[PDB]
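The structure appears right after this line, and notes come after that.
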Amino acid sequence: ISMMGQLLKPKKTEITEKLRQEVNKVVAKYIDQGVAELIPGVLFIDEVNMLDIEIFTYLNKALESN
Amino acid sequence: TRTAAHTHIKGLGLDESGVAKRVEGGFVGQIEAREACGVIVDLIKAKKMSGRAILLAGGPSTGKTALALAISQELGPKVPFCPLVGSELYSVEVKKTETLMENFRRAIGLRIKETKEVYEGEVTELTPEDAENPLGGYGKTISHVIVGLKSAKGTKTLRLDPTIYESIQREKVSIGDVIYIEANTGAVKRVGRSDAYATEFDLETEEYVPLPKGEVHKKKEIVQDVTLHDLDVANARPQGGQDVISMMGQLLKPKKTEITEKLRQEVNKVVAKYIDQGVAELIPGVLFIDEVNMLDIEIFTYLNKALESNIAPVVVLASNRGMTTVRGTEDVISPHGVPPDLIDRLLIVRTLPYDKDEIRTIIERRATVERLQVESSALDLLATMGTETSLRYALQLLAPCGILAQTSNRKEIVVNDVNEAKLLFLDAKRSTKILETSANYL
Amino acid sequence: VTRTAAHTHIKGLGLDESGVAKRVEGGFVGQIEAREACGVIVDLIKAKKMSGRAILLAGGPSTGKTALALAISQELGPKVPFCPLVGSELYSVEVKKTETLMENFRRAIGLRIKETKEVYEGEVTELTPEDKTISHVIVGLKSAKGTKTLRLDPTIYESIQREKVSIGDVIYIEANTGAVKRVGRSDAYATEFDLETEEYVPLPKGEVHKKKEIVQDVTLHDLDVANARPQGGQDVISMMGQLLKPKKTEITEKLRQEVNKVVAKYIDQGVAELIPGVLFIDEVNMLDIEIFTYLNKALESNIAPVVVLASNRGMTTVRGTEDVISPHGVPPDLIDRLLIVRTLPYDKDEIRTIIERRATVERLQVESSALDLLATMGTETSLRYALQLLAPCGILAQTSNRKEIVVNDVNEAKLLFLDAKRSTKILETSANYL
Amino acid sequence: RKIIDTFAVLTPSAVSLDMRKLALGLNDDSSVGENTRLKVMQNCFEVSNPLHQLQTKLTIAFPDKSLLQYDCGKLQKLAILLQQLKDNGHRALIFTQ
Amino acid sequence: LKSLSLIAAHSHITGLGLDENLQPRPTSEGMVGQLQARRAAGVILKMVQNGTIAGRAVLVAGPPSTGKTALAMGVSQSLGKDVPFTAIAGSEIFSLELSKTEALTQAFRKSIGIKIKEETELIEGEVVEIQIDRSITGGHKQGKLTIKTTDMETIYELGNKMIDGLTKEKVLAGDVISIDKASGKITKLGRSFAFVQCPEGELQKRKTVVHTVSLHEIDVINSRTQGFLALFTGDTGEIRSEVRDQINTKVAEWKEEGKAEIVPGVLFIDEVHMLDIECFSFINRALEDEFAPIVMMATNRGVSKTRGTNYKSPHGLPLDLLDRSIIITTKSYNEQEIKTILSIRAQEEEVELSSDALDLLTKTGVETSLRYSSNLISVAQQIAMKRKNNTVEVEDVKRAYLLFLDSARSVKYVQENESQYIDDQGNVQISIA
Amino acid sequence: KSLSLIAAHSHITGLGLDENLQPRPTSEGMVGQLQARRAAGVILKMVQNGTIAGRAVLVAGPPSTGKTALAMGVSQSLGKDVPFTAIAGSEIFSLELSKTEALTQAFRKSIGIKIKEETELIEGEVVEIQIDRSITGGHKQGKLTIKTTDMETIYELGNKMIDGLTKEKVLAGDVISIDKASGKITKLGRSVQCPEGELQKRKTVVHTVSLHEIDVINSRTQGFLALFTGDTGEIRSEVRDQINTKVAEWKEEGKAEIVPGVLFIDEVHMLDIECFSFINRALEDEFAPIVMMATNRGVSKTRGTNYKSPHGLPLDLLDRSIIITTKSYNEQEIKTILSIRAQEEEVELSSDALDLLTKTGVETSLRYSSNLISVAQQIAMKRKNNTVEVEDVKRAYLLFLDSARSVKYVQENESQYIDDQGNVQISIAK
Ligand SMILES: Nc1ncnc2c1ncn2[C@@H]1O[C@H](COP(=O)(O)OP(=O)(O)O)[C@@H](O)[C@H]1O
Ligand SMILES: Nc1ncnc2c1ncn2[C@@H]1O[C@H](COP(=O)(O)OP(=O)(O)O)[C@@H](O)[C@H]1O
Ligand SMILES: Nc1ncnc2c1ncn2[C@@H]1O[C@H](COP(=O)(O)OP(=O)(O)O)[C@@H](O)[C@H]1O
Ligand SMILES: Nc1ncnc2c1ncn2[C@@H]1O[C@H](COP(=O)(O)OP(=O)(O)O)[C@@H](O)[C@H]1O
Ligand SMILES: [Mg+2]
Ligand SMILES: [Mg+2]
Ligand SMILES: [Mg+2]
Ligand SMILES: [Mg+2]
């Protein structure tokens, strides 16, 4: 079954917030242990006028995240 | 002990074949409406009609959904009842028509009753009975098998045909272990070792079951119910452990598919064949749809077609709109948003707004339900507020007054608490006035 | 006995060797110039010299345009592939319309190929596996005229063991595709059991190994999708492969180019012969602007076959365009690549002859007065109305036991069934949108 | 089984062998391990499927048996007359060259 | 025999009610009135029974509550079994998974059936003795059984598969068993003495079995190896046209060889007034093929706008189909006809009606819609049940009428209280003060 | 090879130019459009240079006036081993792939990578092969003899090649090739061919692979199958970043070189505004093939927007691009083009017939005459005369209509045809 799944094409899926929370928890534990270091990045979007109003609205909620 | 805008409705509040009382079953006023609802309840309980549609229309907060909840309660848990919303039908996975047909089939139920004769108890001994073979031969011949069963307040030994040898060998049950045997179907089923043998070992991976109570021979009747949609989905969906389709269901995503009509008609045929023997008993249900004004015109047409089916159950529709345009057509204007042809196929039940005294009675009954006590002056003020702004606003305001009284260590609400609630909590009209009077985009 | 559906009264264009169209020939009347042009197109198709030609025929409703489109295919013969299609069919949920159009293009052109196959059959004498991995098996195939032993691929071993065969069962195995199928137990063991479900078959005639030549025809798109996706096969592996991706997918141009290259290689050896076909699209006005835009480039392809189009519309706006108006709903940048064949309405005598022929193929007898009344009705409302009303007159004659159509029967048919004009007249004066 | 056997006719006229193994990713040379692919083929060998009947029917067009009386014009009109003589209680003689 | 049946709208209609002269009777087979429409329907039914023609499309018209759907149901009932009949709605073809053209093609294919018959020998008798010779951890096993009829009695020796066949299901001497030799199926006809008489005549007899399967099932089966499951789950998409062409050729040659016969059916589309222009354009060409079932179309709309186009077309359909279709119109109902319809509905529901009650119901169904009374009858009977009398009176019907509103009365009440209800603009008044 | 019957651009092959980039009046099937031809040659030399990438060039002109012919000639003159992608605008609208993803895949398909690998192999006629089973003395002993024109010797088989040779049936006397590094067996035929010399020789194999193919291969367990089935499905961006970095390292190491091919998009005017906005950014990155576009329409409404834009494209994209304009053909050019087309189709035309055809083409269109040339030939062998006369041309002209004549007839007889509102008349009388 795992080989069959590997054969199938990788389709994007809505990753749940719970999985991101668990990843955040383990990353925070590791960075507290000093085994890893977190480096913030930069996201650049060009021609933002092409965005829909829904994406504009969700940007407000996204920008307030930790 | 949780309530949400409901649970204070206990039946339709009717009487024994007559006009419903003034106050009964948490219902006040609208005697004609619940009388008609009781008539509909009798009609569905008759279980003879098919595809009977009724529609109730009225203003907001007039107990439109309350009446549906009441008829659902009156019908009973055994009768199927499927609540639904107008927005339910719009499904990405499959077309709307298939979802509506699936809900229709889910509305109809079916009950199965069976009786079984059970011989159970601890295995005292297993001794074959020898007899002369009908055909000459030197081999051993067995005519019967003797099995002894021991139970609480009774033990017995049974003489059975020797064909039970295969089943007793398969079940891997030897001595002092509780077994189950059906009278006519035969065969045996091991259920676990006798509890008396538990101490025989320091450790054990096998559970020990207590001996059956009562006589070894039992006669229990079992009743099981299931809706038609469950039968259809079980027939369509494959099952199995290692057949290729079994884990083809795995490594993929099972999704709703348009079930063919041939499968449905085959299920109907087998159900009819079983019900002709008296084992089955079909019971129609009720399908409840809210905000039916939100249905598409195509869905309305399919509803018109489906209501003439021979298996379509009773459906009940609710709408709080009047002279509006049906969605999907910019020019067609019909009452309540239902196309005129569909309206021609059903019956309209009116609903009337309540009065000040009825509002006060509703508020006091809700307060009794919420387990909090109000004063007469506070109750009158709340009734006046409800008659002024709306009934639902007054109903929602109840809990904040209780909280405010709790903060002041008081057990009963006073005028000051309701004033604090009114200044802290706003209704629709004041909010609209604030929006009109403010230019900060609020 | 025989079924007739608005057609089958036409057997061909019925033209002369000089291209002159007879007045009445092959279930046709009139439209001499259109039939001559269609015969010219047929000759061009048979030439096979040039590919990518695009013609369309424009005319009013019930002008025989689809009749001409069927007649050309009938004249071309079953050997030349012909792909009927409707404009609405291009809109597919599974894949984009462009892929469907290109797939139809590939389906239009055919190919004839010849090949030889090796066939083994006989009664089984032994199953000896050669045993981490699935071992080969030695089979003791035995016929009435010979006997030999063969070694089989482990996939074939799995397939034959899935057939649940044993000793003494006659089996059939294809050496090329590996197909395995057991006809049944040999006739020698017929009396082994007095009651057994398994049927018995006689010993195969001839030796075990046989060869034959087959010239079966396969379209280009068929082998295209054969290379694109896996197909049937008795092994479980084939089932897994063809169940992994059941939904169809668009084919890239790389696979098409490789298919063209291998087809050219096949035709170099003379094994294969190429036969271009004709693609027919009806109600072309139903297509969108993007479909026409892609068709502009598709027609310029070197391998694109000849496509015929049909439309009945005047000054109309092209679908997907808010303001573009062009004849027959075809954008102006496409009509330049097209050749337009005009079609003209018929006359009273032509309508009468058409009705006569339609009655003859329908195995019915019509009196002179009834025929004249039918012709007058056709000239009065529509040609199709008489053809539709023909059958009810026959039914009425059957009910009255008479063997011919009279004026009373056709009058009753008129009373019972209404045309579009009478229905519209009723609609204009109606109570509630009758 | 009977309906499937009687009503399955068409075959995938164009096929390309050895493409199935490549599509499933298992063959002599691939990015998978030899032992893993061997286990995969072993499992496919020992896994039973109920679609084998349809697989065989579609893969190869079996000539069947009833076609014997269907491919001969004389045989087409012979069974009817044999049945008719059977109902009338008449015996028949057949002579061949 | 009888499938799941409940009293529905068209339960009473069973057949057209036509004579040998195709002249409808005034009241027969649940059909009342509409003499010309019924005669036309009978003509169409005779044409379908003839089966010598194809690709004929007939459109029925008329205002709502006229009986066009009832006429089609009567046509289906008079058609009888063994002839396929498909009834679909207009909005049914709007599939999210399947193309509309593909859905229409599937609907067209479903209406044509195919009959194939074969002879299967049968052996049926009473069991006398069953003897199975097995070996524990031995493998090979043997078996012998004795069968019996009224005239003859012999012992049969079983094969290896027969041992499994008789051991999977319990078979004793007291059982009456029929087994198909070629098929291998084992059937338990009944239980003799441990109450069914022993089979008479010859032990082995040959019987003919015919399988009827619609052509669309053949397309689905031959589309893919796993397509058989789609015959039940309905999950099939975009069957290749080459499959359809090959199936058509196979069917034609089978009919030519006489191995199988085709049974053309009737495709019925309800509320065709709503559909897309693509569907009409596809139908225009689909009706011209050889394997085209006769199509009946129903539409109660007037001169309206076809979906997918801005312009308004007469009868709700573009003129292309109207040119190639046959129109049957239907007229309104007389008061006496409404009375007879109500009486036949009551007889169907075995509800006793007072003469005065019937007259007032007829008058109110003349004033209002017929369906209003045809629904009010059951509620009136239910109300009368509470009075412990098995007869509906005038008072019961009046109480039902005042209990349940008609469309016009509800419209009047809404207009008088437009503030209470929700306006189209969204405004609504809920405060009593 | 490269089977093809007849194409509208089959006659033109390789454009036409001189060492000074001066177009000839007639060179390799190209007539007229001197300025356009010189600009196309400039663009071709720019592409062959490879120093400058990510530039946009636009082709504009009236319909049927040397627009797709220019691109075809540019592609032909560019030759093989250079990527060239020609896709219609409507092709990017895919139901299973985003328009941005399809555009990115098209961009990546136009940059080809050449990689060189050196392998050793032996080949020749095989005369003797012996294989033995395991004994305690030796696990497997196998000797084979391969004879060439110059050499014939025996090698020793160490188990693995014994298994490889036994995997497929091999008979002595046939030409085979053995790759020592890969360990695979290749059969070159039977001794039909002849050997040449030494068994083992030194050679390198060069593979031309586009960036898109590399991404698809690295994006899945078996990605190379998606090269043909087209189910790539929105390859992840980090995969592309990794591929870009690896390609940069390979180029700096000399293991591979890049070929900046050409991307040609036709009917760009109907592309959506989002596609243009994405192209704006995609043209400014490092790896970007040259982009050429051709739009027939002028001053129309951009799809996806309400306002009308000049040339059917947004202004910023026009700023990002360079515009090349083609001129309408002339009679002396039209006659030469028709003669070339007739030569390509092997049709003999009389002088008067050619003059009449040129007059008709000037009157109506060039495509009408270039289609009439073929159809007149069917009448020609209908009269059994190889040469085409004026009578055949006139018969074809009257038989097959033109756009203007059809429009005029429709205007005269609009009653018979279906109106926009749906009104139509079928009955003749009344
Ligand atoms: N007779 C009654 N007794 C008590 N509460 C009632 C009664 N009728 C209506 N209600 C209240 O009205 C609410 C139902 O509102 P409803 O009219 O269904 O809303 P809508 O008009 O949006 O359907 C319930 O929460 C219930 O508390
Ligand atoms: N010359 C003819 N001979 C016989 N039948 C004809 C002729 N011309 C037209 N018809 C009939 O007219 C009908 C309409 O023609 P067709 O091209 O199929 O559809 P339409 O012209 O409406 O698009 C056809 O069914 C055909 O039988
Ligand atoms: N001749 C008839 N016999 C019996 N019932 C009829 C007749 N005519 C009309 N009806 C009734 O009128 C109702 C509406 O007719 P129908 O054609 O089914 O739908 P509609 O006409 O509203 O589209 C049906 O329920 C049917 O029972
Ligand atoms: N210079 C030329 N030499 C020969 N043929 C040409 C030339 N220019 C255009 N053509 C002809 O014009 C056709 C291409 O038309 P084109 O101008 O590309 O249309 P559009 O302008 O709509 O893209 C080709 O079939 C070709 O035969
Ligand atoms: Mg509600
Ligand atoms: Mg036509
Ligand atoms: Mg109806
Ligand atoms: Mg061009």
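Going by Swiss-Prot, the residues shown for chain E are 14-207, 221-459, listed in order.
Looks like electron microscopy, 3.8 Å, at least that's what the header says.
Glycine is treated like the rest: Cβ placed from N, Cα and C.
In this structure, E:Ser78 (ATP binding site) belongs to neither helix nor strand by DSSP; it is coil. Feature annotation from Swiss-Prot assigns ATP binding site to E:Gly75, E:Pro76, E:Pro77, E:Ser78, E:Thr79, E:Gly80, E:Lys81, E:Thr82; the stated evidence is similarity to another entry.
Long-range Cβ neighbours of E:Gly80 (mutagenesis position) (same chain, at least 6 residues apart, Cβ-Cβ under 8 Å): E:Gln47, E:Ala50, E:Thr356. Quoting Swiss-Prot on the mutagenesis of E:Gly80 to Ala: Growth defect at 37 degrees Celsius.
According to Swiss-Prot, the mutagenesis experiment E:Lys81 to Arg carries the following note: Growth defect at 37 degrees Celsius. On its own chain, E:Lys81 (mutagenesis position) has E:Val73, E:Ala74, E:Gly75, E:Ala324, E:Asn326, E:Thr356 as residues at least 6 apart in sequence with a Cβ closer than 8 Å to its own Cβ.
For the mutagenesis of E:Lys81 to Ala, Swiss-Prot gives this note: Defect in snoRNA accumulation. Growth defect at 37 degrees Celsius. The structure shown keeps the original residue.
Listed in sequence order, E:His23, E:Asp296, E:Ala324 are the same-chain residues six or more apart from E:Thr82 (ATP binding site) with CB atoms under 8 A from its CB. Sequence-distant neighbours of E:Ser78 (ATP binding site) (same chain, six or more apart, CB under 8 Å from its CB) are E:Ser395, E:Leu396, E:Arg397, listed in sequence order. Taking all protein chains in view, 17 other C-beta atoms sit within 10 angstroms of the C-beta of E:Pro77 (ATP binding site). Proximity to chain B (Cβ-Cβ distance under 8 Å) holds for none of the recorded positions E:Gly75, E:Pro76, E:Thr79, E:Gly80, E:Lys81. Checking the binding-site residues E:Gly75, E:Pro76, E:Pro77 against ligand 3 with a 6 Å cutoff on the Cβ atom leaves E:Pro77, in sequence order. Proximity to chain C, defined as a CB-CB distance below 8 A, holds for E:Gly75, E:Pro76 out of the recorded positions E:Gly75, E:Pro76, E:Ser78, E:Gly80, E:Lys81. Taking every protein chain shown into account, E:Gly75, E:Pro76 are the binding-site residues, and of these the Cβ with the most other Cβ atoms within 10 Å belongs to E:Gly75. Around E:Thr79 (ATP binding site), a 10 Å sphere centred on its CB holds 21 further CB atoms from the protein chains shown.
In sequence order, E:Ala83, E:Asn326, E:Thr356 are the same-chain residues whose CB sits within 8 A of the CB centroid of E:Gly75, E:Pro76, E:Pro77, E:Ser78, E:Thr79, E:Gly80, E:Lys81, E:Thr82, the residues recorded for ATP being left out.
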